[PDB]
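Engineer: Could you have a look at this structure, given as structure tokens, before my questions?
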Amino acid sequence: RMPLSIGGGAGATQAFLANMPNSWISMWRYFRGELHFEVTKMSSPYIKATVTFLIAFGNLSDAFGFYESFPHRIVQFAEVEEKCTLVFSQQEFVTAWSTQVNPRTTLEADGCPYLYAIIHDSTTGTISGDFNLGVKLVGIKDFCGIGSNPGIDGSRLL
Amino acid sequence: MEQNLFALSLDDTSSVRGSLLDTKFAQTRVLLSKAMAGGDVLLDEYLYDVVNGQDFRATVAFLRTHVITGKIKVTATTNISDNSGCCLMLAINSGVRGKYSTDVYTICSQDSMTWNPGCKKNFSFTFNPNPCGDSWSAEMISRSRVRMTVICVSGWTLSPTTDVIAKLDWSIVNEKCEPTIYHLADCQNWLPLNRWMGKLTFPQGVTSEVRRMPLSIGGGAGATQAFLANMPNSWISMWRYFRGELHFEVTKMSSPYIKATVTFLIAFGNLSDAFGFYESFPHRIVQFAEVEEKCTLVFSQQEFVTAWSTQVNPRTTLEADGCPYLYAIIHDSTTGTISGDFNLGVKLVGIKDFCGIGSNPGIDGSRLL
Amino acid sequence: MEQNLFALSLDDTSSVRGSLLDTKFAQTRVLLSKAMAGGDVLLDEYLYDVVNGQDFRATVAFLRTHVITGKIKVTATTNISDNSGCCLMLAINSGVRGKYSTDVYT
Amino acid sequence: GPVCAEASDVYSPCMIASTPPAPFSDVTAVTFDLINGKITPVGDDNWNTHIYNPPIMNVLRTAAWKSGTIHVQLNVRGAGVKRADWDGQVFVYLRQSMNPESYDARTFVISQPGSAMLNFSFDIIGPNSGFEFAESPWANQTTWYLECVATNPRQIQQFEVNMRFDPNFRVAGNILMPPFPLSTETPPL
Amino acid sequence: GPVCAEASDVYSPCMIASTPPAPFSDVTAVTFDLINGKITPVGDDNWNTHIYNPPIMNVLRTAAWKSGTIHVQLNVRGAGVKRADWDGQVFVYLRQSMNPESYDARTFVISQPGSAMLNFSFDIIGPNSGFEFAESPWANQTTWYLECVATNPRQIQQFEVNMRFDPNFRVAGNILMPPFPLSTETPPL
Amino acid sequence: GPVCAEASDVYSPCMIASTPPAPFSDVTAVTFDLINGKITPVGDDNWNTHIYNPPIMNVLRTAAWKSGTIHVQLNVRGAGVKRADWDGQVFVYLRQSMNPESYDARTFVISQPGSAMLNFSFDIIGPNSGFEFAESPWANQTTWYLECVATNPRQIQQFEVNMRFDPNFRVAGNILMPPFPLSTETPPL
Amino acid sequence: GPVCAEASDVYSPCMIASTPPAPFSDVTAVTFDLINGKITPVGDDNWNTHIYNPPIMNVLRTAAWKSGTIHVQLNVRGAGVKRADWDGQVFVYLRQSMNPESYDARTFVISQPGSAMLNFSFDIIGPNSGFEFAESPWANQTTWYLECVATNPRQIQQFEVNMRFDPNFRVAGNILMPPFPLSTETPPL
């Protein structure tokens, strides 16, 4: 579960890391837009798995058996393929959400959307290794920033 | 054989739609005891919960569609013999807080549907659970706590021999969602208020009854050393004086066996119940056929010579109240071969060509509804 | 307000259709042991049972539509490193009787 | 500038809090929930408090979704103290949450004998369509808090919060509230 | 801001009230009926009061229906007190009615040694055609009251109410009044 | 002018410094590097200091090139001192460099009992394309320093620097920074 | 008005004068020649004085003909005196000549404990083409003098003159000047 309330930065030990672009979007209290993500296959091509990406809320359980009842995409990489691009349109979000949520906000209480990465079948390989994916929010199209953010210190762990 | 799964139509981001059969997401059973009374809360819970143990054609779609674009439609089914009646109300409000009031007055401002099972054998209406916009979603109305309350606004004139059950059907329809936003413009051509004016109860008899409802509707409905208010009523209170064409809805809440002819007019607080010439004023005469339950009164701008106060001091005596009143008078007498009072529900639906004048510093409290 | 309920579209007698998202009725998990052998029956059960604990968009429609007119589509997902392989088969037969043979041939 | 700048408009009195009675004398604070209409002293209550029912206060408490600007005026009334002995100070903090992780949205610091007036505006803008539902668990929405610190409760007597809607205010949806107690304005004498 | 903001226009002195003489010393208040021209102390009179007859005051007292803006300036003159001992405060309340159920339309709180000036405007707008007849039993119309609380009648000596019509002022109809007593402005010495 | 001018917008608290504890009492000063976010007392530290992480502060510390206007508000909170004994003064100096050869870009001089607020703006404009990289050895670029002199550390307690970006602010490029320590706002009590 | 009006722009420190050391204590005055850059106390010197070399000061001293507006800000820093004992006053006089026959062009009168700021502008407009050559014997041209009177040199410590050119400033011709001595800004501590 990756949270879309991306304000602040990446969590660290009693500290947080931030960069100019992330700090910039934090200026806004609420935000919304079409999100563009880039998924990179960082593991050897021998490790295979089918992941399905979707947008849902923090309170679904890992055991929830019907993630594919939501609009979603299914990703599989051919041997030589390493990148994939997900675009979540404005029709996947009903309203804007908070740029940042209080760090102590429990999953069951987080009212903002999350990008979900789920394993459709199982990870396999005739070699040992984990299936590692890199995920990056490239940018937002039709970005809309709403209100001034007074700020919250800190950010959940990346 | 092998396909590019990324290409399939799995990311179908569209709202739910189809026949009423495919577009239904839940049903609800509300029990009307054979002795319900009026004030009786029959079912009150969050709208979202209505979708709980449901297993209809659109249940999953309702829950898994991120942006739903159509309106919710509720259909109620129930019916009693023609010698009985009562008045039920299904209401929707964006939220609740605390030990809230569930009085008709308090709950009917946002979206309500109100009928009499002795006159209608089913009743439906559509609503947008998100007043600021044109779309909503199950997750949204859940987290934002939208309430659905059903109450008995007036009880059975004559009890059914058994407890009765009303079946609610919830479906998503293809009407478009629209906001109902309030703003501070002194002149607006339609200010929807849905402000409950009261329940008129006329006892059967050769006696003369006069009911006076004040048009200085600021504040709210009176209560014991307290008052009740709702967003629309509070909003119109922002203005010091007001004026406009008033639109009222009168509902026949008693059994169709209890008959009376009421005459409605606009006059001042100081006429006596014994005044014998109310029909020397411009007025309307209302009579309901067996199957009729609603009536609409429109009092044009030509019935009011100037604007009046939005609110008057609570201690203002009738003889000293200088603002107009809606009067409900019995033209002949209330009768019936069955015992029962003749009960009417009255609601100021809205004002056309509304005109708000000046800022109201405010007065604490309101006369009794 | 009051409507003629007999007139509404409640008697909608049509087959299920829509995007693949809205048209899905069930998913099944079949386990391939790391030592499966060939002859190995991985899953064998009545087609209908496939729809059991399901809660997808077309599950109710699949069960409550009297005459379904489209075809069933099965999609299988799984994949191994290029130095391995095997051969799986999903089959449909109108019935079974007795202690039936589940050989590829049969 | 002996010459006074002309004030105008109607600002109605919403909520008022008076400092703990003698001999209480530590620095104490009370925080107003400007939008839901709630007063909360820091635990050493006997901060005698009140919430009034002017029109604006009833709209704020029944209106589900809000969008617009609110104009505030803090009136500070003090005990009768020789100017020469005055040492009181009020520290004002406008914030969207009381969690310690949240930062202030605006901060004022006044200090003048007897009485003082502070004017500022702030505006409600949310995720619904520029509309915000005070603290709805929904988009992890929020409210507006006004924390006031009386540095000497024996010199600073009470805080009066006056508010007024800007013409751009808009509201949508209703909230089922319990009855509102009559709360007539405590007179000045 | 040592630099003074330029004042202008003609504001004529309407009514003035001076606090009860020594040894009176409780908090006391007087309330002006800005529109009908009436002064009313709280019962502990010997609040020596006066109403003058400048043009604006005669229009206000004979004009039946009024519509427009009135610009006010409250001048507060004090007794001669060592600044270091000053403890006085004036609390000002502009309201449309004196019933306790009515809320204030605007509230000011000043506190400065010797003298102080307060400027604010307010505007008359009624049901007749934006016209209002002060307290006519008609649409339960109202008037405009200015309540002033002197917190130390021994330091705060008198309240002077100065008014001026905005150019948008309009008036209609006449009121039969009894003769107006000559009331020449009490000099400053 | 008893009447207060309306303040608005969201100014978030960036950095705060409190004077050396008793019995320290010489004139002392602390200087803020408004742009890189650094506090530096004059050597007689125990000027307890803090840097917060509001959005603006993180943009300022990671944004390589900056161009635009910054709106500042200095809040000065004082110890609790009888007004009659107050002698404190704060001298404020805004400059682009601390070398003695550089002259001040702007200088303020305040002196009022207890608390005081100072508001001023300044704007970043450099050689890159109106963009400036704080103290880059490149075009011998510079930063913006705010030096504050507390004339009596026993009466003037702390300096709070509040900032806000003007809508015309622009930024470009990123700076690799070490992690930012959590620094929750020290409460007022 | 607790709320501070936002200051802006870059005003650089031009010349500064500090009152005669103790036990000197008569009313004393110093006069600045704002345009030629000269400080002149009244004879009882030991008014320690300084002239700085910020850009504006070098343009003023080498530019032969000038035409335009100059924005000034007088900062007054005082000795550390209990507010209750403060009796100091500064009288400011802007004039075009020191002959007694000439009248003042503008006069200010401030009096506030410790520190005070005075802002005013004035503009150079001459006979050449709206251009003026400070005190050229030519059309009997003139300069601009700022006379400051410290009423209690033991309470009022120094006068700092800050200036800034309005964008409409224009200059023409050069004046052969002797070298300018380095004059780095005396620090605040």
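Numbering, chain B: per Swiss-Prot, residues 460-828 in sequence.
Per deposition record, X-ray crystallography, 3.0 Å.
Even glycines carry a Cβ here, placed using N, Cα and C.
Take a look at what Swiss-Prot says about it:
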type	residues	note
MUTAGEN	B:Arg476 to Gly, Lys or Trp	No effect on viral yield and virus systemic transport
MUTAGEN	B:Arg476 to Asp or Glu	Complete loss of RNA packaging and decreased capsid assembly
MUTAGEN	B:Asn633 to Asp	Markedly reduced viral yield and loss of hability to cause a systemic infection in the host plant probably due to reduced RNA encapsidation
MUTAGEN	B:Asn633 to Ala	Loss of hability to cause a systemic infection in the host plant; no effect on encapsidation
MUTAGEN	B:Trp649 to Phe	Complete loss of viral RNA binding and capsid assembly
MUTAGEN	B:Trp649 to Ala or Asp	No effect
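Set these features in their place in the structure for me.
Structural biologist: Counting every protein chain shown, 16 other Cβ atoms lie within 10 Å of the Cβ of B:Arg476 (mutagenesis position).
DSSP gives B:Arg476 (mutagenesis position) a coil state; it is part of no helix or strand.
Secondary structure at B:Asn633 (mutagenesis position), as computed by DSSP, is coil. B:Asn633 (mutagenesis position) is surrounded by 13 other CB atoms, counting those within 10 A of its CB over all protein chains shown.
B:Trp649 (mutagenesis position) falls within a strand segment according to DSSP.
Every protein chain shown contributes to the tally, and the Cβ of B:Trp649 (mutagenesis position) ends up with 14 other Cβ atoms within 10 Å.
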Engineer: Round to a whole number and give the Cα-to-Cα distance in Å for the pair B:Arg476 (mutagenesis position) and B:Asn633 (mutagenesis position).
Structural biologist: 6
Engineer: Roughly how many Å lie between the Cα atoms of B:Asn633 (mutagenesis position) and B:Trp649 (mutagenesis position), rounded to a whole value?
Structural biologist: 25
